[PDB]
Amino acid sequence: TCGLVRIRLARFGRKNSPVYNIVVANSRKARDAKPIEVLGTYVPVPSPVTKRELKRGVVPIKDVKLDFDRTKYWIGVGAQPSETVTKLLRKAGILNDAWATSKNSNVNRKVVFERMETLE
Amino acid sequence: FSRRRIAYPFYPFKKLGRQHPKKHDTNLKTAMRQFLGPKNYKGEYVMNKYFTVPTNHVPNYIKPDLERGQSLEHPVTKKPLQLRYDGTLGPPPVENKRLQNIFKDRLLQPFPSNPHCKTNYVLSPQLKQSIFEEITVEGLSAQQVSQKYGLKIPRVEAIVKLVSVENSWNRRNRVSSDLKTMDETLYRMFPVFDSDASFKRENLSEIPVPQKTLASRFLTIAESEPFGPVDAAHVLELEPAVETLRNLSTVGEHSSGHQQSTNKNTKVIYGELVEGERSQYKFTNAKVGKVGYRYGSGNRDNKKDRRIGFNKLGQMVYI
Amino acid sequence: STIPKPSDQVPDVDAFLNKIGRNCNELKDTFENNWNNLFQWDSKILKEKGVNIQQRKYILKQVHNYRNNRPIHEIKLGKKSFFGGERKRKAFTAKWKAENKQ
Amino acid sequence: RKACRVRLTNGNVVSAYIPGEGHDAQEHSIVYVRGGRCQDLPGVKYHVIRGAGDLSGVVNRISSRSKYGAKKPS
Amino acid sequence: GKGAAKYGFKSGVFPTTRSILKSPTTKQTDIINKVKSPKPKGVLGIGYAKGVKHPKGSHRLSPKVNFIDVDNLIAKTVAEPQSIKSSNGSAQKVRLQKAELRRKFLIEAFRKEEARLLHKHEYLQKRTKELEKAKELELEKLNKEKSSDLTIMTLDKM
Amino acid sequence: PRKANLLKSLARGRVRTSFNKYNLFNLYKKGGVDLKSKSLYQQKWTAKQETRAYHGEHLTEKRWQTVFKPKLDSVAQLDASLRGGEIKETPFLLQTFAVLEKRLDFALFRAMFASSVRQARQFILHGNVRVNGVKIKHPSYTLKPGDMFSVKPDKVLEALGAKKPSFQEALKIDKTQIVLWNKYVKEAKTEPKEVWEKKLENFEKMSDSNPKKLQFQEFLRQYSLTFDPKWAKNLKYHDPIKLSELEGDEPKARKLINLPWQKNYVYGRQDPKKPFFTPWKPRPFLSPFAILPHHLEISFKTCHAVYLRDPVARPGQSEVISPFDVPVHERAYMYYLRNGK
RNA sequence: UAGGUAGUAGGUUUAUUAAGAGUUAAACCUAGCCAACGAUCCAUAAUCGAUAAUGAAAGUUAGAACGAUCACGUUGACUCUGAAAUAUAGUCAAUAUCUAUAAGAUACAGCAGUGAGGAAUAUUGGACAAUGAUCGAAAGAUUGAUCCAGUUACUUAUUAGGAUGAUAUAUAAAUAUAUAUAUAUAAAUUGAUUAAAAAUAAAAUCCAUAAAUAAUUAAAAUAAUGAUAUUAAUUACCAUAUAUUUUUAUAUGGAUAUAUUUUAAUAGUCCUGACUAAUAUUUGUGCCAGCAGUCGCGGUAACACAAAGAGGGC
Ligand SMILES: [K+]
Ligand SMILES: [K+]
Ligand SMILES: [K+]
Ligand SMILES: [Mg+2]
Ligand SMILES: [Mg+2]
Ligand SMILES: [Mg+2]
Ligand SMILES: [Mg+2]
Ligand SMILES: [Mg+2]
Ligand SMILES: [Mg+2]
Ligand SMILES: [Mg+2]
Ligand SMILES: [Mg+2]
Ligand SMILES: [Mg+2]
Ligand SMILES: [Mg+2]
Ligand SMILES: [Mg+2]
Ligand SMILES: [Mg+2]
Ligand SMILES: [Mg+2]
Ligand SMILES: [Mg+2]
Ligand SMILES: [Mg+2]
Ligand SMILES: [Mg+2]
Ligand SMILES: [Mg+2]
Ligand SMILES: [Mg+2]
Ligand SMILES: [Mg+2]
Ligand SMILES: [Mg+2]
Ligand SMILES: [Mg+2]
Ligand SMILES: [Mg+2]
Ligand SMILES: [Mg+2]
Ligand SMILES: [Mg+2]
Ligand SMILES: [Mg+2]
Ligand SMILES: [Mg+2]
């Protein structure tokens, strides 16, 4: 990632149980220093599904809390997301395939579920 | 003034006399053998009036004060038996008048020293089926069944949940003979609930007592000014108490008024799932300034009040 | 994933272990010139077979490259300057210019 | 009452009470001094720790051993 | 600690939220009127009174507030490509897509912020008027004479 | 947890959350907590000693102090003023230990799924307890209103049932049972009339507490209540048991035993594979402790229970089951409020 | 520490700066400015929080840990570059050390580690798998940041076994179901001779789980890459089908000889005259030895010293 204003993960939690803040931060500041803004949170550990649920067809869900509107503003002013943050934003539908790279480009992989925006 | 006091029985018992040097007995142990009576070859205490369970829906709770420590009775005639000089058990010289007319409340009081603890009433297997069939089939509301049988709404909802578990168990032949034997024995040990009996009916007007109201505010008003519950509620800045009771009756899953839709206003996105991916991303809209882990929050891990929780799998996890 | 097919430059596992380099030709006996073993064994199996941390990760990176038609040519690890690391270069250079050129 | 004059590592010279029955403290012995005065001895405001440095624990102490540097008998 | 009570028992802090619009906009009429309003003088006044010389080398008046025109901000910051250039190249196409998305995002941010600010002023004005009306009604009920008032001794004439 | 030592000492006379025989005598002979002649500190100390012995003795003092909540919860009956009957004072201070009732181990004991809180902890730790379908193996798990918890049926039967006798122990009871049966067949045959006369008189004093009379009426229908010499003749003498011969061989032993009540199985071992006394019978001295909680709804057929609410105090009653009166709990509350100062 | 100040207080002008100002330099004027509501001087100290401790609270304390800010990188000054540096740069000097003896290099307040000081604070560990950072078009390279592990009860939390249990023999005709089983005989640890206990304590009995063993195996991470790691967890011959909140249950394919891995449980420490919870007594010592937070204890019946028994805390 380049630029002075970057969107990246700041690590929180305990040893062996990492959690992350999605933050807009100055490139030169420490990873866990108070950033410019905290856009959201990322819990990397998927929620465990029970034996029955697995056969039932439930897929483990990773939970992200994100301010969609504020995130779009920072992309607009030239903030540069990190590679992991880029993957998250492409899955949320904020960023598009223009931010994909040659190594992760899923040009040919079947889609089992299409992005669905709901209210809850 | 205080000193160590061996817990000798408050009632009179036969203390130890001269003892052969190798008995090494204690006055507490001999007092217990007198309470228990003789032990048969099968390891039972048939002479003790508490050895066997009641089978008439009347709890057999200890009444040491009323029987003055006389716990022995004939195993079949249930007639008092007391220790005599010969070392044998026989009829008492004078009948105990304190054991023939016992108050109704005391019969349900398990602990002599605590009259504020009483056993609950067991619901008959019929009332449970009736409640189950009314909420599920007839479609009555928990508020109606609660006001009909005099049972609190949470208890009504629990009966429906438990009877459903008994149907699945009876539908798969999982209730064994031993379970049936145990259930019946325990049923015949407790007083059965009678919806008609007014005293047995549970109070249905109870509300949690808030903390702001727990204080005592007093107002000096004109001598003939009316002041009522609604006026008091305005003074205490709380909803009327009747409203609280009504809102607490619409909480049951089968109760009327149960509603939950004002929260379905949070934008959620479910990320695209591709073949080979082991997990799906779920995004929930949040607001900057509320979302995120705060910086410089108090670490409580090394403090006695460290937060401990449980995950979906039941495993202990630090919060 | 799936088993790629041998090519002309990389006919067998031994040729594969020689092109990638980084002293990976010393594992020719671990694989036994079995093409399928190279493209089926994951890190857990390689760790049980005595491959050290650095080599097994490097092999798996080159196996992924081969599966995707990307070059597997050896890339060398970085090395410090002849005159030493930056933090010890001023001292080293001063002592190397007073013992070579005086 | 057995006492001892001690020069602390900070240069302060103090008078420390030696607790317990019997002690092997001599001149030049390394001792560790803690707070606590001897009430009946005026000017003795400190205690030496039994079982630390060159001062051994009380010989044959059975009760309150931790207060007299006595290890647990097997 | 005890200090957390003042902030809803929230432990730790967040960075101060930045303002998308760093100055008032040209559509916030209410603010524009306030600055134009004549500055008071006297005990609670602000500024140099007529005839009072201001310090030599200093500006007598305060610098004029800079109001942002969101239309002009959008035109200068995220201006559109003047020509429909031929993006046949793979990298040119990616750059075109990224530029389009960034422009869409920042234009929506500036117009949503201005709308929010204007909508917030209207809501406050409506809320205040309601509160004022409710206060008058409440006070009127308090001043309403009840029958119990007959039992309160009075000396109105004196 | 705190190690369990001398929990059932008769000299100390502390009452525990258990159905143990020794714990019943301590409760029987206690006769209340003595608070007379004691200073305020001595009264508080005594109250603490007794209450903690019963309410969560396994918890360390320092842990309990953190768990202890100064806030107690009561309920207000909004119809009391609309009744007219003499109102009763709410025992607020009997809620001092209510915070413990939501623990899973305590909930099991109150549901009578375990014979003591100590046993409840072991049931949870050994993987026999589920809450809302999920196996919970931490005794300190806190239940919320509406939660359902279940215990494996075999564990609940082993806790509420009699102890399984060992083969050797149960083989000596059968030997004595055969000897005392051959004595009843020798007295019935030598003088049948007197035995039957005594038998009829015993059935008059049954009081209906003894269901044996109901069963006996059936037997009189299986053969006016007039004597029958065929009865004495029908009676047969069982064969003696040589403990040595059938020692270590249970199938042999359970084929040489055939009594009118116990047929082809050793005493208490009708099914030696089950973990309790077979046929299943209630544990001794179960009646004094069998208390139905007001805050749980129990289904004993399935060994399921629902946590309805946290125990609350109401006029004239506290749902917190305690063997001690309000004055004792008041002193205990005073002690913990100030951390024992 | 009672007087302090002399660019000191103010005015005017120029230089310098992106920029005000005795901010610096230069010139010329006015006689001011601070101060017993504490000036000037001296000493001490990194500061603070939605952090920690304590209290009913106002507050008080800390400033390790988390986070914010400042200052410094052996010491002093100066200069260069730059938007910004008296830079952990350069220059000169000071102190110390070193080797190559040069107008030389180094300065561990980066990590690990050593000596010293001290009552007292750890590995000369693993990995770039994760999150970041730098370089590169990319492939990738680097990273003592960081992530893990090690050491250390320094702190917190969980677990660290439940039910039953006061003796043993002999004993008893020769299935309408008995039943308060009853007799003898021996044995019975410390204390004590009864409200003097130790003690349901022990052993024994019943039933478990952990660990082990076997199989299985997530998740941290995916396009791929896992240091941690001999992963957590689960299952108890493995697989499969059906029914089956959970869960349960049946039946099946392969697997061993009708049954199917094994199986536990050794806490310390202080105290018992009053404050202050500790009644079951006893021995030694004799104002000695010693105890002691306070009052005090000890001179031959010591509830206080040193112990045994018993007891109270944690
Ligand atoms: K001063
Ligand atoms: K890395
Ligand atoms: K102890
Ligand atoms: Mg006392
Ligand atoms: Mg100056
Ligand atoms: Mg000037
Ligand atoms: Mg000048
Ligand atoms: Mg300093
Ligand atoms: Mg402070
Ligand atoms: Mg300070
Ligand atoms: Mg530090
Ligand atoms: Mg510096
Ligand atoms: Mg310096
Ligand atoms: Mg320098
Ligand atoms: Mg240094
Ligand atoms: Mg270091
Ligand atoms: Mg030292
Ligand atoms: Mg330390
Ligand atoms: Mg070391
Ligand atoms: Mg390294
Ligand atoms: Mg003796
Ligand atoms: Mg295991
Ligand atoms: Mg990598
Ligand atoms: Mg993997
Ligand atoms: Mg002592
Ligand atoms: Mg003496
Ligand atoms: Mg003392
Ligand atoms: Mg003593
Ligand atoms: Mg002792």
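The numbering of chain F matches Swiss-Prot: 2-224, 369-486, in order.
We read in the header that electron microscopy, 2.9 Å was used to get this structure.
Cβ atoms are placed via backbone N, Cα and C, with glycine included.
Feature annotation from Swiss-Prot assigns domain 'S4 RNA-binding' to F:103-172; the stated evidence is sequence analysis. Under the heading of mutagenesis, Swiss-Prot lists F:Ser82 to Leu and annotates it as follows: In NAM9-1; suppressor for ocher mutations in mitochondrial DNA, possibly through decreasing the fidelity of translation. Under the heading of mutagenesis, Swiss-Prot lists F:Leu109 to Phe and annotates it as follows: In MNA6-3; causes temperature-dependent loss of the 15S rRNA. According to Swiss-Prot, the mutagenesis experiment F:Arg111 to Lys carries this note: In MNA6-1; causes temperature-dependent loss of the 15S rRNA. In Swiss-Prot, the entry for mutagenesis F:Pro424 to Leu states: In MNA6-4; causes temperature-dependent loss of the 15S rRNA. The structure shown retains the original residue. The mutagenesis experiment F:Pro438 to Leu is recorded by Swiss-Prot, whose note states: In MNA6-2; causes temperature-dependent loss of the 15S rRNA.
Here the CA atom of F:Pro424 (mutagenesis position) lies 54 Å from the CA atom of F:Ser82 (mutagenesis position). Between the mutagenesis positions F:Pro424, F:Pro438, the minimum number of other C-beta atoms within 10 Å of a residue's C-beta occurs at F:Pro424. A 10 Å cutoff on Cβ-Cβ distances gives F:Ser82 (mutagenesis position) a total of 8 other Cβ atoms nearby, all chains included. For F:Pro438 (mutagenesis position), the nearest of the mutagenesis positions F:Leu109, F:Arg111, F:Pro424 in terms of C-alpha separation is F:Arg111. Each of the mutagenesis positions F:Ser82, F:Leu109, F:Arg111 was checked for a CB under 8 angstroms from a CB of chain B; none meets this.
The distance from the Cα of F:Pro424 (mutagenesis position) to the Cα of F:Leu109 (mutagenesis position) comes to 24 Å. Neighbour count (other Cβ atoms within 10 Å of the Cβ, all protein chains): 28 for F:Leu109 (mutagenesis position).
Helix, strand and coil content of the domain 'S4 RNA-binding' (F:103-172), in residues and according to DSSP, is 30 helix, 13 strand, 27 coil. Under a cutoff of 8 A between CB atoms, and with a sequence separation of 6+ in the same chain, the neighbours of F:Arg111 (mutagenesis position) are F:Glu102, F:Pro438, F:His440, F:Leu441, F:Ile466.
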